[PDB]
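Some notes on the structure that comes next.
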Amino acid sequence: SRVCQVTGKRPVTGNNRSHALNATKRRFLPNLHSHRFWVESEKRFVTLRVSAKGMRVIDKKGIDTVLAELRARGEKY
Amino acid sequence: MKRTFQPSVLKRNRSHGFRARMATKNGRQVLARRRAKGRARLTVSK
Amino acid sequence: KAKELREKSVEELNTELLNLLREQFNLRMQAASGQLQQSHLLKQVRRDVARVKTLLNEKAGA
Amino acid sequence: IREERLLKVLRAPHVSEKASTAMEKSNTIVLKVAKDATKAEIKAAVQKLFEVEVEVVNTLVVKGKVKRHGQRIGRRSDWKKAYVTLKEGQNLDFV
Amino acid sequence: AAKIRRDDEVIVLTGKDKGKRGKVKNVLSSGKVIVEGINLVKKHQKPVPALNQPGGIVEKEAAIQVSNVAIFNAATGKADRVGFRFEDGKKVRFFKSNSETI
RNA sequence: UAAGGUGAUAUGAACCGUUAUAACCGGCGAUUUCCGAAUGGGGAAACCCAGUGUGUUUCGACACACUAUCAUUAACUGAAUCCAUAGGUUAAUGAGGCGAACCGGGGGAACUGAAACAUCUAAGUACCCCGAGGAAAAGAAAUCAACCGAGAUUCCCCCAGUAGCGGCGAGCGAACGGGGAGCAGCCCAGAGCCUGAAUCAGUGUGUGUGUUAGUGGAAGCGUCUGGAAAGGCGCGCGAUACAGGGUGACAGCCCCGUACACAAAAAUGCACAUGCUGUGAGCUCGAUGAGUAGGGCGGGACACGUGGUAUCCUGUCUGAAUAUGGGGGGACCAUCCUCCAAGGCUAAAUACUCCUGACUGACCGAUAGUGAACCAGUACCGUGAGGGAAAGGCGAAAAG
RNA sequence: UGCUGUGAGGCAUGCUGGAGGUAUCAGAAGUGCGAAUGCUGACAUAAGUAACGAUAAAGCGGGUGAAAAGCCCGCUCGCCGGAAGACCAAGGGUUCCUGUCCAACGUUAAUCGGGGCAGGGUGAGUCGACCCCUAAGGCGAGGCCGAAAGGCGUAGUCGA
Ligand SMILES: [Mg+2]
Ligand SMILES: [Mg+2]
Ligand SMILES: [Mg+2]
Ligand SMILES: [Mg+2]
Ligand SMILES: [Mg+2]
Ligand SMILES: [Mg+2]
Ligand SMILES: [Mg+2]
Ligand SMILES: [Mg+2]
Ligand SMILES: [Mg+2]
Ligand SMILES: [Mg+2]
Ligand SMILES: [Mg+2]
Ligand SMILES: [Mg+2]
Ligand SMILES: [Mg+2]
Ligand SMILES: [Mg+2]
Ligand SMILES: [Mg+2]
Ligand SMILES: [Mg+2]
Ligand SMILES: [Mg+2]
Ligand SMILES: [Mg+2]
Ligand SMILES: [Mg+2]
Ligand SMILES: [Mg+2]
Ligand SMILES: [Mg+2]
Ligand SMILES: [Mg+2]
Ligand SMILES: [Mg+2]
Ligand SMILES: [Mg+2]
Ligand SMILES: [Mg+2]
Ligand SMILES: [Mg+2]
Ligand SMILES: [Mg+2]
Ligand SMILES: [Mg+2]
Ligand SMILES: [Mg+2]
Ligand SMILES: [Mg+2]
Ligand SMILES: [Mg+2]
Ligand SMILES: [Mg+2]
Ligand SMILES: [Mg+2]
Ligand SMILES: [Mg+2]
Ligand SMILES: [Mg+2]
Ligand SMILES: [Mg+2]
Ligand SMILES: [Mg+2]
Ligand SMILES: [Mg+2]
Ligand SMILES: [Mg+2]
Ligand SMILES: [Mg+2]
Ligand SMILES: [Mg+2]
Ligand SMILES: [Mg+2]
Ligand SMILES: [Mg+2]
Ligand SMILES: [Mg+2]
Ligand SMILES: [Mg+2]
Ligand SMILES: [Mg+2]
Ligand SMILES: [Mg+2]
Ligand SMILES: [Mg+2]
Ligand SMILES: [Mg+2]
Ligand SMILES: [Mg+2]
Ligand SMILES: [Mg+2]
Ligand SMILES: [Mg+2]
Ligand SMILES: [Mg+2]
Ligand SMILES: [Mg+2]
Ligand SMILES: [Mg+2]
Ligand SMILES: [Mg+2]
Ligand SMILES: [Mg+2]
Ligand SMILES: [Mg+2]
Ligand SMILES: [Mg+2]
Ligand SMILES: [Mg+2]
Ligand SMILES: [Mg+2]
Ligand SMILES: [Mg+2]
Ligand SMILES: [Mg+2]
Ligand SMILES: [Mg+2]
Ligand SMILES: [Mg+2]
Ligand SMILES: [Mg+2]
Ligand SMILES: [Mg+2]
Ligand SMILES: [Mg+2]
Ligand SMILES: [Mg+2]
Ligand SMILES: [Mg+2]
Ligand SMILES: [Mg+2]
Ligand SMILES: [Mg+2]
Ligand SMILES: [Mg+2]
Ligand SMILES: [Mg+2]
Ligand SMILES: [Mg+2]
């Protein structure tokens, strides 16, 4: 599925309200990307599927922390 | 003339037989509904 | 019975079991030939069997 | 094989004209046996219990008839028939 | 806890036999009893050759409701009602009027 | 518990028993073929074919046990590639499926209404999907109020069809405040002191209490009518029992019962007691949840349809302050008041009945009442999903 | 059947029935039927009418029997014969064979039957299925994908 492995962002739903306000079902997808990150302590490249948001958060926290929360939540990376 | 039901056993059982139902979500819901109405036989079996 | 059988060893309970088996085979062989007057016997033996078996189990069980 | 199983195989003598015919002419007896028993076990069981020599055991399965009792539709149980060939050697009798 | 039993002498309260006395043969599950010389019916029997049973009208004894029969007190000569007490450790029956055991 | 029994249609045969190994009722046990999550492989369900390891046995084969996946932990193994990881094998622990309604989350209509119809409505309903418990959810203020104050949530009655929202149409619809049901508060984001010291969980034992079989349990006769009395007429008696049912018509006193008074070898529900092991009290000093708050853009939730629209949620792009601080007080600003977000647990009052027991009804009485008083989800109809009937009454007794 | 009320109605009573009914004043209503091409059951009507399923065809003697155009036996006649014959697969599931019965069933009678009731009947190393092997196609460990359910597919494992 399209799910951010970091922030847990998922597809959500909403509408097109047109100019005449005709409401129509739609979705908002997370913005997702398959990316290789450098883990120094493991000396290795982990590949996560993450949103832009996720990436930014990886910059802030460091990747060690993030992966610690991936083993904690118990989801495989 | 040639009518609509031309029977076959292997056909009958692959299409509606027990295992065929159990294969899927929907089928097990059929078998749920039947067990709930309390039929004598659920599926077509010999 | 069943106090009586309880005081016998496992071997003896296996010889009785084999004997009851013969007797029950014989009895239904009679009944099958329509020569059996008392049908009252079948039930007698058919149940005794169970008694024996139910002991064997608890002697192995504990 | 175990003997305990054996004594559980053979239900009953089958009585009929065909039966009598084979018993007289071809030296063969006819048995109702447990639905699950096999040619091995029937060979064993006759040879053991009647203590006579079996040549070969042929079998078939009889589907019970369908009956009506008071409008109700029942089904008579299945069962298994065994033609049991004895060698010309033994003579089994009715007293 | 069963009040009327086999072999009790009873007297009949109700029916064509009202006032008659007799001896109980047996009881049935439905609360019916069958009493000696009591409640004769004339029954027709189709002759049965297997049992060598001739035909004819057999007088037989037909079950009577156990509410209708009372346990006969021989002491008082009256119908009685029955009760239970514990004598020794055993459960026993007695007559209500003279409170004597049976 | 017992003098009767071996379920029914349903006789009989053959028997078992009568003072307690007949039967019957309950407690714990034993057995529990095959199919089915189905789990050794497969499969047209109730079948087909095995492997490994023990164990015999005259050595013909037989018996018995283990062998699913997936998650987690361990152990051993182990490429590309040196370490390493991936990977591979064994082992222990758990999960899978079913089920009525209620519950929280993920999706989510149209008919209809608007006397047409698109916003709106229907309605976050039907339905689908996931997850859970006997309840769940919610829950200890970055809450409201109004210069006086209240003090978590849930639920009921008001406030009020008001304030408002709305093609200002159709409609939708609060809150503040008040009366009640119920009431309970806690921990982590850390050190020191005194340490098993509150609580809570596990387990034994004791008594008490409920449940699962049971025991006793009042007092009535005569006479007419009649097939039969319980009915009429006469004289009685019981009542902490005149609930109700049955018996040849309509019985307090014939039978079962009913009020009342009792009982558990064993298993279980709740209580304190007490022992136990695991869980840590209290105090002092600290500390105080960041890609977060807010913002831009797009939607949604708030009664509140972007409106002058606060307030919450977030797909997207961003982005602070840290008690010399921040949030809210219906655009917004200043003053005044109040509150501390971005961490988590929590009983009760509330909703429901597949199911067990008891009691009741100005509910029905066989075309009614459940589709189903009867062997009914049966016959029968349909390839299938599914549809889906008809059918009660001899009599007191079969004396049929 | 008789009587009585302005009316829906009421009272009394002969037969039938064989155990429940209910004054009075109140109370609550699944409260009143001829229609709805109303719904269920029952019985009419046309009418003892149309019809009795291939225009291949019957006739006689005897038997059985309550009763024979139809059943069994015999004799002639006639029809099919690349089928109206014989053997399978499919599909059915006892219809097979014997005895016995004639209510219903059989478009008539039926003594007959594919009807009723009871019994018997299906014997495999070499014929099939199973089994070994795969086709299309299916399921599919890991894996890729997807709001959830799920979709696709690798090693496999099924599928004549
Ligand atoms: Mg819409
Ligand atoms: Mg042979
Ligand atoms: Mg064979
Ligand atoms: Mg059967
Ligand atoms: Mg298996
Ligand atoms: Mg296989
Ligand atoms: Mg399998
Ligand atoms: Mg290497
Ligand atoms: Mg579950
Ligand atoms: Mg449910
Ligand atoms: Mg929901
Ligand atoms: Mg939603
Ligand atoms: Mg619309
Ligand atoms: Mg409209
Ligand atoms: Mg929802
Ligand atoms: Mg909760
Ligand atoms: Mg203040
Ligand atoms: Mg209040
Ligand atoms: Mg009693
Ligand atoms: Mg009493
Ligand atoms: Mg009467
Ligand atoms: Mg304790
Ligand atoms: Mg910071
Ligand atoms: Mg924001
Ligand atoms: Mg933001
Ligand atoms: Mg701008
Ligand atoms: Mg916005
Ligand atoms: Mg507007
Ligand atoms: Mg405005
Ligand atoms: Mg805020
Ligand atoms: Mg503000
Ligand atoms: Mg303001
Ligand atoms: Mg804070
Ligand atoms: Mg907090
Ligand atoms: Mg009626
Ligand atoms: Mg009905
Ligand atoms: Mg009727
Ligand atoms: Mg069908
Ligand atoms: Mg009469
Ligand atoms: Mg009369
Ligand atoms: Mg009346
Ligand atoms: Mg009135
Ligand atoms: Mg009406
Ligand atoms: Mg009418
Ligand atoms: Mg009219
Ligand atoms: Mg018409
Ligand atoms: Mg009728
Ligand atoms: Mg007509
Ligand atoms: Mg006519
Ligand atoms: Mg005419
Ligand atoms: Mg004419
Ligand atoms: Mg015509
Ligand atoms: Mg004509
Ligand atoms: Mg014809
Ligand atoms: Mg003739
Ligand atoms: Mg003739
Ligand atoms: Mg003819
Ligand atoms: Mg001829
Ligand atoms: Mg030709
Ligand atoms: Mg075909
Ligand atoms: Mg076949
Ligand atoms: Mg038949
Ligand atoms: Mg024939
Ligand atoms: Mg015949
Ligand atoms: Mg006829
Ligand atoms: Mg005729
Ligand atoms: Mg005739
Ligand atoms: Mg026939
Ligand atoms: Mg072959
Ligand atoms: Mg393939
Ligand atoms: Mg998978
Ligand atoms: Mg696939
Ligand atoms: Mg294969
Ligand atoms: Mg196959
Ligand atoms: Mg083939």
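Chain D is numbered as in Swiss-Prot; the shown residues are, in order, 2-96.
Determined by electron microscopy, 4.3 Å, according to the entry header.
Cβ coordinates come from backbone N, Cα and C, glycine included.
Within the same chain, no residue at least six positions away from D:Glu18 (mutagenesis position) has a Cβ under 8 Å of its Cβ. In the three-state DSSP assignment, the secondary structure recorded for D:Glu18 (mutagenesis position) is helix. Quoted from Swiss-Prot, the note attached to the mutagenesis of D:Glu18 to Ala states: Binds normally to ribosomes; strongly reduces trigger factor binding.
Among the mutagenesis results in Swiss-Prot, D:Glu18 to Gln has the note: Strongly reduces trigger factor binding. The residue drawn here is the original one.
Around the Cβ of D:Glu52 (mutagenesis position), 8 further Cβ atoms fall within 10 Å across all displayed protein chains. For the recorded site, D:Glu52 (mutagenesis position), the DSSP three-state label reads coil. Here Swiss-Prot describes D:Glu52 to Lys as a published mutagenesis experiment; the accompanying note says: No effect on trigger factor binding.
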